[PDB]
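Right, one structure below, let's go through it.
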Amino acid sequence: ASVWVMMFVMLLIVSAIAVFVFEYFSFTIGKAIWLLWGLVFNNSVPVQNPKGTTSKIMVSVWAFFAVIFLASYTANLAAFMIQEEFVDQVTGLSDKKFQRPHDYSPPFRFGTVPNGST
Amino acid sequence: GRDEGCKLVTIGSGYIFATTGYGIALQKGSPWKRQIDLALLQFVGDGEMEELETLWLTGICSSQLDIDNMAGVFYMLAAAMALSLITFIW
Amino acid sequence: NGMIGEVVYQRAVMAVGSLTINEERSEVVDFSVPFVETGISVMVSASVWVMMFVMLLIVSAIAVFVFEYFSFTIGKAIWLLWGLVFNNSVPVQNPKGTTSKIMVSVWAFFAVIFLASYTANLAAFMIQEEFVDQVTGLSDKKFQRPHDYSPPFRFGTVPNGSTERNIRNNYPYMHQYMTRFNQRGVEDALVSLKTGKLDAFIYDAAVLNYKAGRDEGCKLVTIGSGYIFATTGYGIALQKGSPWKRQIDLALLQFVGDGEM
Amino acid sequence: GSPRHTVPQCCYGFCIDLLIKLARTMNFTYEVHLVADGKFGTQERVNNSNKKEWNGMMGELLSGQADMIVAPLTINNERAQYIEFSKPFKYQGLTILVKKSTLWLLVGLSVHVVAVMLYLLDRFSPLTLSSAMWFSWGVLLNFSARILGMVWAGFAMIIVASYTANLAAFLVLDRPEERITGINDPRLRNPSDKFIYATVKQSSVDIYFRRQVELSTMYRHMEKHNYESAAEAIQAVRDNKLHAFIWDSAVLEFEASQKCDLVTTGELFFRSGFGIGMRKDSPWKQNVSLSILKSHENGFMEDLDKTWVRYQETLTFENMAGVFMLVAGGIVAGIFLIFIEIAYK
Ligand SMILES: *[C@@H]1O[C@H](CO)[C@@H](O[C@@H]2O[C@H](CO)[C@@H](O)[C@H](O)[C@H]2NC(C)=O)[C@H](O)[C@H]1NC(C)=O
Ligand SMILES: *[C@@H]1O[C@H](CO)[C@@H](O[C@@H]2O[C@H](CO)[C@@H](O)[C@H](O)[C@H]2NC(C)=O)[C@H](O)[C@H]1NC(C)=O
Ligand SMILES: *[C@@H]1O[C@H](CO)[C@@H](O[C@@H]2O[C@H](CO)[C@@H](O)[C@H](O)[C@H]2NC(C)=O)[C@H](O)[C@H]1NC(C)=O
Ligand SMILES: *[C@@H]1O[C@H](CO)[C@@H](O[C@@H]2O[C@H](CO)[C@@H](O)[C@H](O)[C@H]2NC(C)=O)[C@H](O)[C@H]1NC(C)=O
Ligand SMILES: *[C@@H]1O[C@H](CO)[C@@H](O)[C@H](O)[C@H]1NC(C)=O
Ligand SMILES: *[C@@H]1O[C@H](CO)[C@@H](O)[C@H](O)[C@H]1NC(C)=O
């Protein structure tokens, strides 16, 4: 729950540099977020041809983060794919289903063997 | 453990349940009560009961679903529609 | 000598312990039928791109038809046919063509699913675990001369063993090779293989399997399953004329046919 | 079929040349023939007087009509209770013969709605429709409306990333259960009418399982599918009438070298030995077993391996070929749609 916050702070740190890099040497001053988060995903979108050399170094070091982010997310998908869940709606004898089947919408049914000690 | 396909799924391992045992019923005043109970603990305390349970049990046992992910996409696009409405009312 | 003379001179009765069986041992006594398969061994340490390239010329002729429809995209079209496979995104040309921006929505998706299939190919190669063998067995070309190959290697057997007599009945020159390659201790030869004071070693395979299952690291690996080898068994030696042999053999056939073995 | 006439024909192979080597070793002539039926030999109660009798090769040997059974004899206890044996030569185990989207449509239905509504919100914000559509074609597949499109392009990577992940998952982990993994399969302990496992009718494998007092299920299940010869079983598993068969390892390895679809299993159980069926105390026992061990010690076993045993006989074309067929079929329709613009322009 704390990944997107520090990624947002890093996005601001990256976007603050290309303002002054273009200021030292015509539409991507405050619009660097639209280029930056759009090229996180590498969506082949025509945005802007970068001219600042330090901005090109920053794009080069940001694209490796973009590679390893999708690598780690495919790793997260594979790790969740390993996790085959076995969940049950009923927890035990104290179930809310064991009060009245009219409480829930499908009318269900359960019984035992006849003449049982159960 | 012998179910074809393992479709029916048990619930827990007897946690909110009776969780009792199976003894041997004898008449009141039987002299065999001590000796049979000695034989039981001899049959358990050597893995022989575990060998029989290994003989008579089988401890064995697939599709795509992203409905939580699609619900998150459908909620974030509604949030984006609200953000577009913020610009629309301006 | 050994366990043989105690049975031949009849001071003992039978050899219940493990024993390799050959012809001259069977000359003096009567072995039982074996029960375990214990051999000997040596312990050691195209048209995919073509169907894309054919249709590449078709898509280039389609781009020529785009130029005929409505101004220098020829080698840039070769760049586009590369990028519709790889998606490298080099800033060269902005596509202004009506038709040229239509089939890219099929070719780039083909590149995406080809990249996914290549990741699947690498995962399947990750599933594949390879194991190679330099020596196949007794029919090795290394067994001709160690000077024929560039390293002069070394290998021996147990001293005063039946394997020595078996190799002397197989190759007398190999006895002359092993004469400078003798050893004393089995675990000493194991330490010589671990540290590097020995290259190969010929020994009974099942004991090497028992030691390899408890091997610290599983570094020393056997070769095959006795395919180019003697592949003998282990029986029980009894005296000639002993009446117990039939009953012991029936006991063996009972002890094998129940899974208790 | 036809048991009427006994015909003299030619025989060769493994044990034929083995006995030729024996005749090179030992001084004897031969009388080579075959058995009248397709059974190894089982001791069964005959119809009258409640008496056990043998059949197969064993009943004909015990009748005195034969002298020596040179055959892959499954040596066990009950066969040894009556006659004397030689020491075995063929040492092998046992094996089992086997034979070897909608959500994307939902994304495709949503992406054109997104591509329409982004331009229909562009007309309020101060061939532009086709420009917006052709810009949106490269979003899913590679100023507030740009802020919406960067979010949609953010989803465009995560959708195809999940698609790549579960297409890899569909082929790496969940391998279909084409194997049985030997005797310890729980689906054969209490089977159904689908997993057809069987063996040769009245064979010693059935006797070995009859000694097994804990597999009464498999004994009374194979009785509907006990077949006479293994050549019947090859065609029956070729026609997908069988599903599992119980036989020796190296024979099925040679048949796997014959037919590539014939696949064995992983486990190797009942590592037994096969010898020559013999009579009682005979002058053809001592010399003959010495000749057997002489055949064991020399390289004649490797020669026999060179006769029949040693001799034998992703590529990315599985799922993308059916997609590429639709890709190649769409080219003609895409070219035909250009003629509509030819008639338009
Ligand atoms: C419990 O077992 C008894 C005996 O099987 C059943 O009780 C009677 O069974 C006879 C069998 O002919 C029937 O004719 C009666 O109608 C049954 N009477 C009752 C008590 O219903 C009984 O059905 C079994 N079932 C229970 C109560 O678990
Ligand atoms: C292996 O065999 C040789 C046979 O020479 C052993 O050397 C000695 O040989 C003499 C004469 O035969 C014997 O009297 C001795 O008993 C042998 N040496 C001993 C044990 O003192 C040789 O020692 C044997 N041992 C090994 C494994 O090398
Ligand atoms: C097994 O094969 C031989 C093949 O020659 C059979 O011998 C004769 O075959 C011819 C040609 O097919 C038939 O017309 C004859 O009827 C066969 N002879 C007889 C009298 O049967 C041979 O007999 C076959 N075995 C049997 C018993 O059918
Ligand atoms: C192999 O069989 C032959 C007989 O067929 C055995 O040799 C005979 O030995 C007895 C003395 O014990 C004598 O009758 C002759 O010396 C031999 N007779 C013939 C005709 O060979 C021999 O013992 C058997 N095996 C070996 C080689 O020991
Ligand atoms: C085999 O025995 C016969 C007996 O007459 C003899 O003539 C023949 O030479 C023998 N062959 C050999 C050398 O084994
Ligand atoms: C009765 O005789 C036939 C012919 O020998 C034999 O095949 C059959 O097994 C016998 N019946 C039984 C059940 O013993």
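Chain C uses Swiss-Prot numbers throughout; the residues present, in order, are 494-538, 555-579, 598-788.
Structure method, as recorded: electron microscopy, 7.5 Å.
Backbone N, Cα and C define each Cβ position, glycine as well.
Taken from Swiss-Prot as is:
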BINDING   C:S511, C:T513, C:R518, C:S689, C:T690, C:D731  L-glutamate binding site
MUTAGEN   C:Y730 to F, L or M  Strongly decreased sensitivity to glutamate
MUTAGEN   C:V734 to A  Decreased sensitivity to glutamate
Between the Cα atoms of C:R518 (L-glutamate binding site) and C:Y730 (mutagenesis position), what distance do you get, rounded to the nearest Å?
19
For the recorded L-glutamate site formed by C:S511, C:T513, C:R518, C:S689, C:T690, C:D731, name the remaining residues of the chain with Cβ within 8 Å of the site's Cβ center, in chain order.
C:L512, C:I514, C:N515, C:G688, C:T759
Going along the chain, which residues six or more apart from C:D731 (L-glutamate binding site) have their CB under 8 A from its CB?
C:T513, C:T531, C:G532, C:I533, C:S534, C:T690
How would DSSP class C:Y730 (mutagenesis position) in three states?
strand
Including all protein chains shown, what's the count of other C-beta atoms within 10 A of the C-beta of C:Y730 (mutagenesis position)?
19
Within 10 Å of each Cβ, count the other Cβ atoms, then let me know which of the binding-site residues C:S511, C:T513, C:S689, C:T690 comes out lowest.
C:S511
DSSP-derived structure type at C:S511 (L-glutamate binding site), helix or strand or else coil:
coil
By a simple count, how many Cβ atoms lie within 10 Å of the Cβ of C:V734 (mutagenesis position), its own Cβ left out?
13
C-alpha spacing of C:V734 (mutagenesis position) relative to C:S511 (L-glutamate binding site), in angstrom:
11
When you measure from the Cβ of C:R518 (L-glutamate binding site), how many other Cβ atoms are you left with inside 10 Å?
18
